[PDB]
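Novice: Please read through the structure below; I'll follow up with questions.
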Amino acid sequence: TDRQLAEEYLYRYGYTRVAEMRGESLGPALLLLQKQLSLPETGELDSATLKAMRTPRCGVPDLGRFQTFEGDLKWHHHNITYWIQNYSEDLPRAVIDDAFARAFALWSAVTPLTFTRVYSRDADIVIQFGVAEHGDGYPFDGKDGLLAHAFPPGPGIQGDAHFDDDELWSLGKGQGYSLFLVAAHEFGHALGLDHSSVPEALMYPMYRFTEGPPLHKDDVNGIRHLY
Ligand SMILES: [Ca+2]
Ligand SMILES: [Ca+2]
Ligand SMILES: [Ca+2]
Ligand SMILES: [Zn+2]
Ligand SMILES: [Zn+2]
């Protein structure tokens, strides 16, 4: 099943598709993954690569996209609105509200965007907690594995951010995953950022708890090179 995990991972995150497009066994796809995740480029299902595959992470693909999306995948207005459609029961509602507010506050300081909480589906960014299949055909996977996902700027589902409520949500101390950190990362996608290959960057796909400021140069330059 180590081969099972590797196959599913390489497929889910887009490595197998790219390997096919290059006329190429797991080796070539592992190599692409190793390059993408900044692991040693051995092309082998080795210990570092298996460990990486076992690490909880964002459900957004690394190469390619969930699907074909509408538009150019950046916002064309400045006041982005968001709606917290539902709540996890893991944290008080006020703490969840504030986690999301603080996550947006990270991006607002480094972009010409502002973020405004609203209370309707008309919001640019709809935020949902869900489990397994939760209405968008990209089902969550139960405890651990993928923690959340989001969709690039645009109409409808685009711009939305979903969190897997089969995870224990906390602020990352003690037990559970930091909703603040995961939200900060997902909002990045919701603004049009892709994954970073820099392991310390906020937009690196793997979950990494830290008490330090979440943004790194790579995240700031990424958003600068967009807006
Ligand atoms: Ca999960
Ligand atoms: Ca939306
Ligand atoms: Ca939960
Ligand atoms: Zn992501
Ligand atoms: Zn979803």
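Residues 40-63, 66-215, 391-443, in that order, are what chain A shows, numbered as in Swiss-Prot.
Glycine is no exception: its Cβ is also placed from the backbone N, Cα and C atoms.
Sharing the record's features from Swiss-Prot:
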- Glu402: active site (ACT_SITE)
- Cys99, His401, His405, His411: Zn(2+) 2 binding site (BINDING)
- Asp131, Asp206, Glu208: Ca(2+) 1 binding site (BINDING)
- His175, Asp177, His190, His203: Zn(2+) 1 binding site (BINDING)
- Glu402 to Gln: Loss of activity (MUTAGEN)
Novice: Tally every other Cβ atom lying within 10 Å of the Cβ atom of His401 (Zn(2+) 2 binding site).
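Specialist: Other Cβ atoms found within 10 Å: 32.
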Novice: Note that 2 residues are unmodelled after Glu63 and before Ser66; then state the distance between the two Cα atoms in Å, as a whole number.
Specialist: 7
Novice: Of the recorded positions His203, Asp206, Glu402, which ones put their CB under 6 Å from ligand 3?
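Specialist: So the answer is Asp206.
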Novice: Looking at the binding-site residues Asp177, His203, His405, which has the shortest Cα distance to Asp131 (Ca(2+) 1 binding site)?
Specialist: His203
Novice: Here the binding-site residues are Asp177, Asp206; which one has the lowest number of other Cβ atoms no more than 10 Å from its Cβ?
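Specialist: It is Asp177 that, of the binding-site residues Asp177, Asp206, has the fewest other Cβ atoms within 10 Å.
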Novice: Could you work out which of the binding-site residues (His175, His203, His405, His411) has its C-beta surrounded by the smallest number of other C-beta atoms within 10 A?
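Specialist: Least crowded of the binding-site residues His175, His203, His405, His411, by Cβ count within 10 Å, is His175.
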Novice: Taking the centroid of the Cβ atoms of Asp131, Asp206, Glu208 as the Ca(2+) 1 site, which other residues of that chain lie with their Cβ within 8 Å of it, listed in sequence order?
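Specialist: My list of surrounding residues reads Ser129, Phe170, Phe204, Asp205, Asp207, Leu209, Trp210, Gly392, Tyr393.
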Novice: Run through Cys99, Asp177, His190, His203, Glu208 for me and report the binding-site residues whose CA is within 10 Å of the CA of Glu402 (mutagenesis position), in sequence order.
Specialist: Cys99, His190, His203
Novice: Which one of these recorded positions, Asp131, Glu402, has the sparsest Cβ neighbourhood, judged by other Cβ atoms within 10 angstroms?
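Specialist: Looking at the recorded positions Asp131, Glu402, the Cβ with the fewest others within 10 Å is that of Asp131.
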Novice: Helix, strand or coil at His405 (Zn(2+) 2 binding site), per DSSP?
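Specialist: The three-state answer is helix.
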Novice: Which are the residues of the chain, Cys99, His401, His405, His411 excluded, whose CB is within 8 A of where the CB atoms of the Zn(2+) 2 site average out, their centroid?
Specialist: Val101, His190, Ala191, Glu402, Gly404, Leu409, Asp410, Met419, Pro421
Novice: For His405 (Zn(2+) 2 binding site), which of the listed binding-site residues (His190, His203, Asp206, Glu208) have their CA atom within 10 A of its CA?
Specialist: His190
Novice: What three-state secondary structure does DSSP assign to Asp131 (Ca(2+) 1 binding site)?
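Specialist: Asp131 (Ca(2+) 1 binding site) sits in coil per DSSP, no helix or strand.
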Novice: Find the shortest Cα-Cα separation between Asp177 (Zn(2+) 1 binding site) and the binding-site residues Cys99, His401, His411, and name the residue that gives it.
Specialist: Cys99
